[PDB]
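Have a look at the structure below before the remarks.
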Amino acid sequence: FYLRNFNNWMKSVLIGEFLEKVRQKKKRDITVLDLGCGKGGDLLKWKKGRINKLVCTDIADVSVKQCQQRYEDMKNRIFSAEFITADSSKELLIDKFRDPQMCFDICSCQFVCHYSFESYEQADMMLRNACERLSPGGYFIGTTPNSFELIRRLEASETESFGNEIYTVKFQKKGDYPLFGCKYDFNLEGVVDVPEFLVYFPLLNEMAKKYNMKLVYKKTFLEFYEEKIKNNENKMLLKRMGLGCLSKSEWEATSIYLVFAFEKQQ
Amino acid sequence: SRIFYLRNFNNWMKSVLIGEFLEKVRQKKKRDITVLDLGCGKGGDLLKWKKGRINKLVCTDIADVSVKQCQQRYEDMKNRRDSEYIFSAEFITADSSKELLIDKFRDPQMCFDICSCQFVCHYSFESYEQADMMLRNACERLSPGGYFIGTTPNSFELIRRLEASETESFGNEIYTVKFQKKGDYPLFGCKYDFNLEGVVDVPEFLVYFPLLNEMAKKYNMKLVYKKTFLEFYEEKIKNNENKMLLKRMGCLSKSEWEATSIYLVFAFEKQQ
Ligand SMILES: Nc1ncnc2c1ncn2[C@@H]1O[C@H](CSCC[C@H](N)C(=O)O)[C@@H](O)[C@H]1O
Ligand SMILES: Nc1ncnc2c1ncn2[C@@H]1O[C@H](CSCC[C@H](N)C(=O)O)[C@@H](O)[C@H]1O
Ligand SMILES: O=C(Cc1ccc(F)cc1)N1CCC[C@H](c2n[nH]c3nc(O)ccc23)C1
Ligand SMILES: O=C(Cc1ccc(F)cc1)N1CCC[C@H](c2n[nH]c3nc(O)ccc23)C1
């Protein structure tokens with residue numbers, strides 16, 4: 001519960017930074033693509049951003065319905081929203097938008113990207129889906145496990161495994177970290193245990209250039225927290241959310257991750 | 001200096017590597033063994049090839065002054081009484097990240113059983129087209145079943161020492177590494193300076209070895225193994241020949257091991 005809340009604060013400040021930048025740029029028709037939305041934990045964040053149109057997509061059809069339902073519920077207590085079930089690493093989302101020439105101001109992709117580094121075609125496909133329809137000046141923002149921190153911990157271990165009572169990471173073998181299909185197990189004890197894939201961030205950065213994007217920043221969770229905490233509204237939100245200090249086991253689990261922000265060039 | 005001791009330790013590491021794949025080549029075929037020493041320098045492995053009893057060697061390096069020194073060292077070797085069987089050699093000055101070596105061989109159709117690239121291939125990661133071209137020169141003319149072997153800095157260990165560093169610099173009295181910015185490690189062009197006290201002050205580029213691995217597939221190569229300098233040493237010491245050899249050439253100082261431990265060895269095999 002406490003980790004889920006900490007990560008929402010991270011996502012809130014990240015989305016909020018770039019929602020603000022879009023609002024200084026655009027005058028109307030703010031449109032967002034939430035690639036890998038899950039059950040919809042960011043719907044509230046997009047409503048607070050006063051955006052105009054949301055596309056929500058995930059590979060789990062059950063998650064897409066729950067996300068749709070949560071939207072309908074909050075509509076009836078707002079942006080227009082679309083809900084598409086699809087593998088964004090194998091399908092073109094352009095094939096499924098109500099309007100196949102719509103463009104986006106932000107693609108947000110939270111804890112989703114690394115599942116596409118199963119293979120070259122899949123990672124390229126998810127990037128296309130996240131950046132191809134970005135308007136000039138648009139943003140591709142997200143969160144994903146920091147490959148360096150995962151390799152560092154795996155080396156320093158004895159087993160192909162490290163973790164604690166919250167999380168366990170088991171690698172399929174050691175010393176072999178292919179650009180694609182480097183598989184490992186992320187055991188969220190006991191929510192989910194999902195196959196994940198390593199993302200060498202310099203690879204992702206170079207790949208995004210195919211879609212005319214440039215790095216805005218790449219920040220470990222630590223860096224992101226330390227910089228974003230100095231802001232006042234960010235600190236206000238942290239207290240208003242019930243958040244103080246992470247426990248050591250929770251810090252270890254969440255320091256695995258980094259945040260990234262790219263921007264569509266002209 | 002104690003550069004003398006590092007050189008002799010590095011020569012052991014290269015002997016053990018060269019030897020493993022020479023013996024693999026010697027068995028897969030009966031015949032003449034032909035070798036590409038890419039970035040040969042002054043010819044510090046010429047003796048390793050003479051003990052390997054190979055039949056044809058090609059030495060190439062971007063530095064013409066070093067190529068001539070390597071040729072000069074080869075001709076002195078053949079003035080000895082124990083060089084009846086010594087390989088024949090040709091010496092070419094060329095930028096192997098820019099020029100096609102195929103158009104400079106005496107025989108433009110010749111083929112290699114081994115391309116040996118020791119402490120060279122990281123200079124080519126200046127750009128993609130240079131890393132690609134050095135790999136073409138190293139692997140395209142390899143016979144099927146041939147080998148691409150070498151040594152190069154372990155980028156994971158450079159970045160670990162950098163991140164952990166207090167400034168953009170780390171080293172000791174033997175070496176110093178200075179990057180240009182922390183956090184920004186591009187696939188190509190990641191420049192850092194490498195100063196080996198008294199020996200050499202050169203710019204180098206980071207090689208993400210997984211990227212090197214993938215790019216080598218384009219020339220139909222497959223990884224045989226990659227081992228850090230430590231990992232390689234501990235496995236190879238177990239064999240008595242390797243160890244007897246290590247002692248015929250003491251143990252390593254602290255600041256010396258810190259300097260050699262940045263490196264990894266690799267071996268690729270050309271597929272059929
Ligand atoms: N190939 C793929 N295409 C689209 N979504 C995928 C996917 N692979 C995994 N996912 C989705 O990515 C999600 C990861 S959990 C992240 C959920 C949400 N964005 C949040 O931050 O709370 C899961 O819902 C999973 O179904
Ligand atoms: N682009 C390039 N093409 C060919 N050789 C290069 C090169 N860039 C650097 N080199 C050579 O690589 C050498 C690295 S020093 C290594 C020397 C030798 N291989 C040995 O192990 O003893 C230098 O002599 C340098 O001239
Ligand atoms: O929300 C986060 C952030 C986070 C939370 C706690 C941590 F300890 C570290 C990170 N996630 C990263 C880890 C797995 C999370 C998750 N829950 N359910 C899933 N189903 C899937 O199919 C794929 C992923 C998940 C998604
Ligand atoms: O032999 C090794 C291995 C090694 C030696 C000592 C160590 F402490 C650890 C490793 N080298 C790596 C370091 C630079 C060496 C070198 N000497 N002269 C050069 N000229 C150039 O143009 C480029 C590189 C060099 C080559």
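Please read every residue number as a count from 1 along the shown chain.
Note: Cβ is positioned from N, Cα and C throughout, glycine not excepted.
Annotation source Swiss-Prot lists mRNA binding site at A:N7, A:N8. Per Swiss-Prot, S-adenosyl-L-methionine binding site is recorded for A:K11, A:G36, A:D58, A:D87, A:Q110, A:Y115, and the stated evidence type is experimental evidence. Annotation of the published mutagenesis A:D34 to A (Swiss-Prot position 203) in Swiss-Prot: Loss of activity; the original residue is retained in the structure shown. Quoted from Swiss-Prot, the note on mutagenesis experiment A:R70 to A (Swiss-Prot position 239) is: Loss of activity. Mutagenesis annotation in Swiss-Prot: A:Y115 to A (Swiss-Prot position 289), described as Loss of activity; the structure shown retains the original residue. As a published mutagenesis entry, A:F117 to A (Swiss-Prot position 291) appears in Swiss-Prot alongside the note: Strongly impairs enzyme activity.
Overlay of Swiss-Prot feature records on the structure.
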residue : record                               : Cβ within 10 Å
A:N7    : mRNA binding site                    : 17
A:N8    : mRNA binding site                    : 18
A:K11   : S-adenosyl-L-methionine binding site : 20
A:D34   : mutagenesis position                 : 28
A:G36   : S-adenosyl-L-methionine binding site : 23
A:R70   : mutagenesis position                 : 16
A:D87   : S-adenosyl-L-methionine binding site : 16
A:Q110  : S-adenosyl-L-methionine binding site : 24
A:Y115  : mutagenesis position                 : 21
A:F117  : mutagenesis position                 : 27
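Straight-line distance between the Cα atoms of A:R77 and A:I78 is 10 Å, even though 5 residues between them have no modelled coordinates. Look at A:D34 (mutagenesis position): DSSP puts it in a strand. The 6 Å Cβ screen around ligand 1 retains A:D58, A:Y115 from the recorded positions A:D58, A:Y115, A:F117, ordered by sequence position. Among the recorded positions A:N7, A:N8, A:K11, A:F117, the residues whose Cβ lies under 6 Å from any atom of ligand 3 are, in sequence order, A:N7. The two recorded residues A:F117 (mutagenesis position) and A:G36 (S-adenosyl-L-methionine binding site) have their Cα atoms spaced 15 Å from each other. Cα separation, A:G36 (S-adenosyl-L-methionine binding site) to A:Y115 (mutagenesis position), rounded: 10 Å. In terms of Cα distance, the recorded positions that sit within 10 Å of A:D58 (S-adenosyl-L-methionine binding site) are A:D34, chosen from A:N7, A:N8, A:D34, A:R70, A:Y115. The Cβ neighbour count for A:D58 (S-adenosyl-L-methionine binding site), using a 10 Å radius over every protein chain in view, is 25.
According to DSSP, A:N8 (mRNA binding site) is assigned to a helical segment. Taking every pair among A:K11, A:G36, A:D58, A:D87, A:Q110, A:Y115, the residues recorded as binding S-adenosyl-L-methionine, the greatest CA to CA distance is 23 Å.
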